[PDB]
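J.: The structure that follows is given in the form of structure tokens.
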Amino acid sequence: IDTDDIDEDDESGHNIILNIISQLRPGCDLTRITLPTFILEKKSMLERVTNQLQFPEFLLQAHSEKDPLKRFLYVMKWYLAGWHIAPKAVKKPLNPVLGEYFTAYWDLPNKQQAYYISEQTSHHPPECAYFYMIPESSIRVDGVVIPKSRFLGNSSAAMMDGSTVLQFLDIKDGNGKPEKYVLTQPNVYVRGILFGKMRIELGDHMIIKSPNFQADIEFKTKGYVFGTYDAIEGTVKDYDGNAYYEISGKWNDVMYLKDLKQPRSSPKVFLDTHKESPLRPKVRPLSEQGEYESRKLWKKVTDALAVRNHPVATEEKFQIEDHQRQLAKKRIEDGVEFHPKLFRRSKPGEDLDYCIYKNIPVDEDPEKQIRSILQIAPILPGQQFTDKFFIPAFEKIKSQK
Ligand SMILES: CCCCC/C=C\C/C=C\C/C=C\C/C=C\CCCC(=O)O[C@H](COC(=O)CCCCCCCCCCCCCCCCC)COP(=O)(O)O[C@H]1[C@H](O)[C@@H](O)[C@H](OP(=O)(O)O)[C@@H](O)[C@H]1O
């Protein structure tokens, strides 16, 4: 098996965790606390986000669907499909260093490409932004991940205040603007850390809203007197408050839709997570990557994890963490603050805290859009870094004038 699917929490590891908890007080921030390497998957958070994007076929179905209601369902299908793409063991992504970046691409079966660009925009508190686009299909995705980790006793939680904005550039609304979907994230809980075994749960409410429809999906939480893990329930409505469908089932098994105009009918299969197959992103080889590009930067750490050598993993991890600490001290001494290389700060009225700095006009030719994307950062094999890359986003935006 892969190390991501192997629980490495034996008697020794459980002692390390229990010991850390001993010094903790309920409500504590877990962001400022170094955690053992045996609960780490071999990915940065920047790459973990791409897991959720491994079903572009559903997204392509949505964009191609003419019926508004069915288009919404296909969007909901695309988004729900990615959550089971995760380690089977209770493990978490690496906490990306400040200014860390990650790029990847997809070779789509319709012989088009999908491009992905991301950057860790903040460390205290941790936060990252990502850009995703399939220009030849007029599909654009912008998002941020904002984890707020807390110790709560027998439970620890990562409250997810991030969100994702999906746009169909060639599908206009009542304003002439591209059809926009806003998708929030459920919270990630870990239970049974004190007494018993550890298990990861998704909880609370996920919202998906379009110009015409809206869906409040609840990720139900398992109780003591039971039962069932991983259950969801929600409704698809228009803004007149009319209910069209009910979603049910399990986000890691099979999810169903029940047509509410047929009150006697039984919920039919909406998404089988065992049926369709995920499409993994492609990445440049290490020999082309930058010093603080995710996979290269963490290479020594992931190598050690891949063979379960934790003394070495913790050591290599510490070196990286300690260097960043040094850099933070130097910034204070020089009287400067960090500025993202690839993402600008939000303007008033926008949906996200960060947005890709490159201006990509809505009704521009897809070929020229791809050209603009490739100028942002090295994505495809053979692409070369430039001096412009390391210039802060806000300076690059000051330019173009
Ligand atoms: C009390 C012990 C509990 C042990 C449990 C063990 C494992 C549970 C595994 C899964 C998570 C489960 C639930 C979450 C519950 C609470 C635990 C949160 C875990 C957590 O705070 O890690 C922390 C990092 O901050 C995240 O990493 C925040 C990221 C949180 C990751 C969870 C999110 C996973 C789901 C991702 C889905 C993505 C959604 C995609 C959105 C849709 C896209 C379309 C700490 O770790 P760490 O040593 O790598 O981080 C270090 C950091 O590397 C170092 O530089 C810092 O030094 P300084 O501070 O001196 O510089 C140091 O303070 C510390 O930050």
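All residue numbers given for chain A refer to Swiss-Prot; the residues shown span 35-435 in order.
The header says X-ray crystallography, 2.5 Å.
Backbone N, Cα and C atoms are what each Cβ position is placed from, and that goes for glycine too.
For reference, Swiss-Prot lists these features for the protein:
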- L64, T65, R66, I67, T68, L69, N129, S183: 1,2-diacyl-sn-glycero-3-phospho-L-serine binding site (BINDING)
- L69 to A or D: Strongly reduced binding to phosphatidylserine (MUTAGEN)
- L69 to F: Does not affect binding to phosphatidylserine (MUTAGEN)
- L69 to D: Strongly reduced binding to phosphatidylserine and phosphatidylinositol 4-phosphate (PI4P) (MUTAGEN)
- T71 to P: Abolished binding to phosphatidylserine (MUTAGEN)
- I73 to D: Strongly reduced binding to phosphatidylserine (MUTAGEN)
- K126 to A: Strongly reduced binding to phosphatidylserine (MUTAGEN)
- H157 to A: Does not affect binding to phosphatidylserine (MUTAGEN)
- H158 to A: Does not affect binding to phosphatidylserine (MUTAGEN)
- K351 to E: Strongly reduced binding to phosphatidylinositol 4-phosphate (PI4P). Does not affect binding to phosphatidylserine (MUTAGEN)
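Let's see these features in context: how buried, what's close, how far.
T.: DSSP gives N129 (1,2-diacyl-sn-glycero-3-phospho-L-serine binding site) a coil state; it is part of no helix or strand. The Cβ of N129 (1,2-diacyl-sn-glycero-3-phospho-L-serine binding site) lies under 8 Å from the Cβ of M79, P160, each of which sits 6+ residues away along the same chain.
Counting Cβ atoms from all protein chains shown, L69 (mutagenesis position) has 14 others lying within 10 Å of its own Cβ. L69 (mutagenesis position) falls outside any helix or strand according to DSSP and counts as coil.
Remark: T71 (mutagenesis position) has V335, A338, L339, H344, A347, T348, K351 as non-local neighbours, by Cβ distance under 8 Å and separation of at least 6 in sequence.
For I73 (mutagenesis position), the same-chain residues 6+ apart in sequence whose C-beta sits under 8 angstroms from its C-beta are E42, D43, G47, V124, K125, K126.
All chains included, 19 other C-beta atoms sit within 10 angstroms of the C-beta of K126 (mutagenesis position).
There are 18 other CB atoms within 10 A of the CB of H157 (mutagenesis position), with all protein chains counted. Following the DSSP three-state reduction, the secondary structure of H157 (mutagenesis position) is coil.
Over all protein chains present, the Cβ of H158 (mutagenesis position) has 9 other Cβ atoms lying within 10 Å.
The local packing around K351 (mutagenesis position), expressed as other Cβ atoms within 10 Å of its Cβ over all shown chains, amounts to 22.
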J.: According to DSSP, does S183 (1,2-diacyl-sn-glycero-3-phospho-L-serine binding site) fall in a helix, a strand, or coil?
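T.: Strand, per DSSP.
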J.: If you measure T68 (1,2-diacyl-sn-glycero-3-phospho-L-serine binding site) to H157 (mutagenesis position) at Cα, how many Å is it?
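T.: Rounded to the nearest whole number, the Cα-Cα distance is 13 Å.
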J.: Restricting the comparison to the binding-site residues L64, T65, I67, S183, which residue's C-alpha is spatially nearest the C-alpha of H157 (mutagenesis position)?
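T.: With Cα distances computed to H157 (mutagenesis position), the winner among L64, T65, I67, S183 is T65.
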J.: Ranked by the number of other Cβ atoms within 10 Å of their own Cβ, which of the binding-site residues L64, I67 ranks first?
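T.: Highest number of other Cβ atoms within 10 Å: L64.
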J.: Using CB under 6 Å from any atom of ligand 1, narrow the recorded positions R66, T71, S183, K351 to the ones that qualify.
T.: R66, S183
J.: Please list, in sequence order, every residue of the chain apart from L64, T65, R66, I67, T68, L69, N129, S183 whose Cβ lies within 8 Å of the Cβ centroid of the 1,2-diacyl-sn-glycero-3-phospho-L-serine site.
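T.: Other same-chain residues with Cβ inside the cutoff are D63.
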J.: Using C-alpha atoms only, work out the spacing between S183 (1,2-diacyl-sn-glycero-3-phospho-L-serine binding site) and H158 (mutagenesis position) and round it to an integer in Å.
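T.: It is 12 Å, counting Cα to Cα.
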